[PDB]
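Let me begin by presenting the structure, written as structure tokens, before commenting on it.
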Amino acid sequence: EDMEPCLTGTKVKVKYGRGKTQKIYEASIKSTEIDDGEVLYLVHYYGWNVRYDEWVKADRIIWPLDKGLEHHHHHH
């Protein structure tokens, strides 16, 4: 029993900056929700905290879209 999750399989680039905790990570989308008017994503850091993960807004995400992006044989 399943349902289609919120755009899973998509690895994106995520920024998160607060104080010293400023990184730009590669993460996979787990789920997406609308939390108080805005859409927040629950992203899964690839190589980091694998249980709780983190919530970031669309603003802090770099979506795969051609900005001069490679599409030959990594992810066509």
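Along the chain as shown, residues are numbered 1 onward.
If you check the header, you will see the structure was determined by solution NMR.
Here the Cβ of each residue, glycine as well, is placed from N, Cα and C on the backbone.
Lifted from Swiss-Prot, the feature list:
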- 9-61: domain 'Tudor-knot' (DOMAIN)
- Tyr16 to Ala (Swiss-Prot position 583): No effect on binding to trimethylated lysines (MUTAGEN)
- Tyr25 to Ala (Swiss-Prot position 592): Significantly reduces affinity for trimethylated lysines (MUTAGEN)
- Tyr45 to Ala (Swiss-Prot position 612): Abolishes binding to trimethylated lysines (MUTAGEN)
- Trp48 to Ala (Swiss-Prot position 615): Abolishes binding to trimethylated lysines (MUTAGEN)
- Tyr52 to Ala (Swiss-Prot position 619): Abolishes binding to trimethylated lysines (MUTAGEN)
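The Cα of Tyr45 (mutagenesis position) lies closest to that of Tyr25, out of the mutagenesis positions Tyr16, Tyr25, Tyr52. Taking H, G and I as helix, E and B as strand and the rest as coil, DSSP gives the domain 'Tudor-knot' (9-61) the counts 3 helix, 36 strand, 14 coil.
Around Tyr25 (mutagenesis position), the same-chain residues at least 6 positions away in sequence with a Cβ under 8 Å from its Cβ are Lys13, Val14, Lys15, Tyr16, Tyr45, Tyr46, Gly47, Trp48. The number of other Cβ atoms within 10 Å of the Cβ belonging to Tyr52 (mutagenesis position), over all protein chains shown, comes to 8.
Using a 10 Å radius centred on the Cβ of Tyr45 (mutagenesis position) and all shown protein chains, the other Cβ atoms total 16.
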